[PDB]
Structure formats: C-alpha cells, structure tokens
Amino acid sequence: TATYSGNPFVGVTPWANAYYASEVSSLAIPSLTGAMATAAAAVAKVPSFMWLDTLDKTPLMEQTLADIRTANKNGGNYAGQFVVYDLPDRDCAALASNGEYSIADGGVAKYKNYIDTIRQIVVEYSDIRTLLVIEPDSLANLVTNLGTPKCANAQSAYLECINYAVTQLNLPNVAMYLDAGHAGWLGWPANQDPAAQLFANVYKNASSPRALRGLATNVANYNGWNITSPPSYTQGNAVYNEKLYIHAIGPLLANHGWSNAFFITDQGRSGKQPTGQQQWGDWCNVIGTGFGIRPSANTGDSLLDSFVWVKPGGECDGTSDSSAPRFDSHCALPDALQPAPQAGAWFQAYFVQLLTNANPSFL
Ligand SMILES: CO[C@@H]1O[C@H](CO)[C@@H](O[C@@H]2O[C@H](CO)[C@@H](S[C@@H]3O[C@H](CO)[C@@H](O[C@@H]4O[C@H](CO)[C@@H](O)[C@H](O)[C@H]4O)[C@H](O)[C@H]3O)[C@H](O)[C@H]2O)[C@H](O)[C@H]1O
Ligand SMILES: *[C@@H]1O[C@H](CO)[C@@H](O)[C@H](O)[C@H]1NC(C)=O
Ligand SMILES: *[C@@H]1O[C@H](CO)[C@@H](O)[C@H](O)[C@H]1NC(C)=O
Ligand SMILES: *[C@H]1O[C@H](CO)[C@@H](O)[C@H](O)[C@@H]1O
Ligand SMILES: *[C@H]1O[C@H](CO)[C@@H](O)[C@H](O)[C@@H]1O
Ligand SMILES: *[C@H]1O[C@H](CO)[C@@H](O)[C@H](O)[C@@H]1O
Ligand SMILES: *[C@H]1O[C@H](CO)[C@@H](O)[C@H](O)[C@@H]1O
Ligand SMILES: *[C@H]1O[C@H](CO)[C@@H](O)[C@H](O)[C@@H]1O
Ligand SMILES: *[C@H]1O[C@H](CO)[C@@H](O)[C@H](O)[C@@H]1O
Ligand SMILES: *[C@H]1O[C@H](CO)[C@@H](O)[C@H](O)[C@@H]1O
C-alpha cells in the first residue's frame, strides 16, 4: 500500500497518462513540423489528470493503474491522477450538461454504482498512490447558483453523492481534493464564508476523512496562481489570483471545523496573463491563453500542496456549433476560440494556441 504523511505529492512522481499522450502524438503532432512538432512532443510528458467523466471510462482507470504498477516495478515510483466527474444532473448551472446520469432517473443510485466500480479499482491497486479531484463544477454552484432551478433541485443529490464518494474512497493510498471553484467564483469576499462553510460541512459530515487532504481550485479555468497585477476583468475583486483565494478561504475552513486543509491549483491553461477574457465569467475555450506553471510540489507556499494540470490542454470545453446538442452560448462569445468541437474532444487550434503562448515555454 502506497501510504503517506503530509503532502501526497512529495515522494512520488505524477504519471503522464497514455490517453493524453496519444491525443498529442496522434492528433496534434502529425499536423505540426519543426520546432512546434518537437515542442508538442514535450507537452505529452507533462503529467495531467485523467477524467473519469463516464462509467465507460473506468476501465481506462484500471489500465492506467496497471501501467503504473508495471513502471513502478522498474523503480518508477509513479502516482495516478484522476478526476471523479459524473454526478447526476451534472453542471446544473451550465446551459447544457453532458452528464450521462440524471436525478429524476435514478441518478443518485447510478452515481453510487459508478463510485463502487472506482473503489474496487483503488482497492485492487492499493499499492499505487492515487490523487483525485472530486467533482469539479458541483459544490461551487450550490454557493452562488441556487437561484437556478436545476441547481437548487440538485442540492441534496450533490451532497449525498459527494458524501458517498469521499467516504467510499477514503483509503490509505488515496488523497482527495474537493473542487472549490476559483478566485473569480468563490474568491469574492461575499462568497468566501458561505463557501468555506459548505466545504467544512462536507468534510465533517463525512467523518473528517483522513484521505480528504483539501481543495482543488481553478480546475479547467485560467486564473493566474500569483500574478502581481489585477487584470481588467477582475475589477472589484481583491482576490484576483489563486494564491490570494486559497489564503483567504483556508483560515475560514479552520474556523468552521476543517483544519489542516491543503490545496492544489490547476495552471494547465494559466501561462498567459492577462488572458483574452472580456468577462471573468467567460470560461469556454478562452482565447489568449497558454500552458502554465508545470506540475510540482515545490510551490514555496505553505497552503499549496502542488501546482497541477487538471484540465488537459487541447481537450475542448464545449462546441461552438449552435445546432449541436449541449451547445452552450458561452462557447460562441467573441473571446472563445472557434470553431470548437464537442466538450472533451480534441481541439487542435487551441492546443496550438496553448503551446504557442506557453510559459514556461516548450519551444
Ligand atoms: C462569474 O463567475 C463565473 O460563474 C460561473 C457559474 O455560473 C462559472 O462557470 C463555470 O465555469 C466552470 C470552469 O470554471 C465550467 S467547468 C467546464 O465544464 C467541464 C467541467 O470542468 C469541462 O469539460 C470536461 O472536460 C473533461 C476534460 O477535458 C472531459 O473529460 C469532459 O468530457 C468534459 O465535459 C470544461 O473543460 C470546463 O470548461 C462550467 O461549465 C461553468 O458553468 C465561471 O467559472 C465563473 O467564473
Ligand atoms: C451528509 O451525508 C448524507 C449521506 O446520506 C447526505 O445525504 C447529506 O446530504 C450530507 N450532508 C451534508 C451537509 O453534506
Ligand atoms: C509565482 O510562482 C512561480 C512558481 O512558484 C515563481 O516562479 C514566480 O517567481 C512567482 N511569482 C511571484 C511574483 O512570486
Ligand atoms: C504508510 O506507511 C509508510 C511506511 O513506509 C509510511 O512511510 C507512510 O508515511 C504511511 O504511514
Ligand atoms: C518520480 O520519478 C521521477 C523521475 O521522472 C523522479 O525524478 C522523482 O524523484 C520520483 O522518483
Ligand atoms: C490514442 O488515444 C487517443 C485518445 O483516446 C486517441 O484519440 C488516438 O486516436 C489513439 O487511439
Ligand atoms: C506521443 O508519441 C510521440 C512519439 O512516440 C512522443 O514524442 C510523445 O511524447 C507522445 O508520447
Ligand atoms: C496515437 O494513435 C495512433 C492510432 O490512431 C497510434 O498509431 C499512435 O502510436 C498513437 O498512439
Ligand atoms: C492537425 O491540424 C491540421 C491543421 O493545421 C489539420 O489539417 C489536421 O487534419 C490535424 O487536425
Ligand atoms: C524538433 O526537433 C527534433 C530534434 O530535437 C526533430 O527531430 C524534429 O524534427 C523537430 O525539428
């Protein structure tokens, strides 16, 4: 069993999965040449999280873990990185949810079934340290979007499902980080305490799971970790980067019963600041972005366990095709790169944008 004490990112090396590497090497590289083609090959070596966005994706988790075990037998000392993302009525505030399960149709029961598959894999592979991000774009909606019917009506289901997940996946080789939106979402002073209270309640309600290390921020977003100047779109919010956000909500977590909570922040698309966002709330395939700070535990900051790449750069946020199912108007805005494919599908021009504007640079 891959047990640990303190920062779960220390003493191991994040595994760069074959799934993403295949996308870059087979979907991106054949389209590139020279310096760009060579720089792209390097991107595939940067470890990023594998999303378990459907039940059909679970066999891929075992395969990935099987690969890691093989590597670790040869002294690899690698850790798996996955995202649990299949809540019923998922993305309640989104103008189009791609979730396969729905509350009305036995969604909660199907979610628990999904979690059971995952626990058995983790139990089977207890020898591998597994780092997980728990349900992005879920609890954050319950803080600011209860005005939206779907979100208000998904509350109990979200909390029950999240509870089942954190308790069932509370194992010695596991480290879970609950998604907590980002500075532009829950960072605003007015949302700080309410948000901190909800996360603290999830922790305590789950019997303070030892495997629940803390929270994940900026997942699939573009905020800078420590930028020194407030971009125009953050006007009014003193908390304009992720460092300020975790340092503001951290003590509040402690005030509400959850002490020793740490964080991980996505920087996979935070390399260029300011971004091309015309409005902070614009989240779909944002123009003017690049790969950011590389995954590492050497954060020079007490509260941040590690810089991570959760949302895999190159995989689309949503389609700009207005006739397509699940079309979200946010993906057709002037600050969104178009034309864009279905969410999760490979978006070549975006990968190229990210690679071109990368910092640290790959070229
Ligand atoms: C003004 O504040 C804003 O508030 C709104 C809430 O009303 C926030 O909007 C939300 O932003 C979220 C990101 O910050 C996105 S998440 C979005 O959808 C999913 C979940 O991350 C991602 O797609 C999935 O990607 C996986 C990996 O590529 C795939 O495996 C999977 O198949 C895909 O579905 C996508 O990349 C994300 O962009 C919410 O959708 C949105 O409502 C806003 O952030 C605040 O600023
Ligand atoms: C606590 O866990 C139970 C599990 O049945 C769940 O239904 C409930 O919503 C949770 N409460 C909170 C505040 O998370
Ligand atoms: C922000 O963090 C990165 C990585 O830790 C570091 O290289 C950079 O110097 C930091 N910038 C500031 C202003 O602290
Ligand atoms: C599990 O056990 C190992 C033994 O090496 C420890 O190093 C780890 O901290 C955890 O307690
Ligand atoms: C994980 O693996 C890397 C090699 O890529 C090491 O440098 C690190 O110390 C850890 O063993
Ligand atoms: C490797 O895997 C990626 C992701 O599924 C594919 O897009 C590619 O065609 C290859 O099978
Ligand atoms: C996909 O495959 C190519 C060629 O083998 C690599 O260069 C890249 O790093 C990724 O693994
Ligand atoms: C990307 O996928 C292709 C098949 O579509 C492979 O041939 C290649 O090695 C990489 O895995
Ligand atoms: C890689 O990107 C090129 C565009 O430069 C495409 O033509 C190709 O089909 C692949 O998507
Ligand atoms: C990038 O550079 C590599 C060698 O470093 C080449 O093999 C490739 O063709 C591209 O020019």
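In chain A, numbers come from Swiss-Prot; the residues present are 109-471, in order.
Backbone N, Cα and C atoms are what each Cβ position is placed from, and that goes for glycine too.
Swiss-Prot has this to say about the protein:
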- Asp199 to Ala: 20% of wild-type activity (MUTAGEN)
- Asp245 to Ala: No measurable activity (MUTAGEN)
- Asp245: active site, proton donor (ACT_SITE)
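For the pair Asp199 (mutagenesis position) and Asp245 (mutagenesis position), the Cα-Cα distance reads 6 Å. In three-state terms derived from DSSP, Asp199 (mutagenesis position) belongs to neither a helical nor a strand segment and is classed as coil. On its own chain, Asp245 (mutagenesis position) has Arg198, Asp199, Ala201, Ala202, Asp287, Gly289, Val327, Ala328 as residues at least 6 apart in sequence with a Cβ closer than 8 Å to its own Cβ. Residue environment of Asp199 (mutagenesis position) contains 22 other Cβ atoms, counted within 10 Å of its Cβ in all protein chains.
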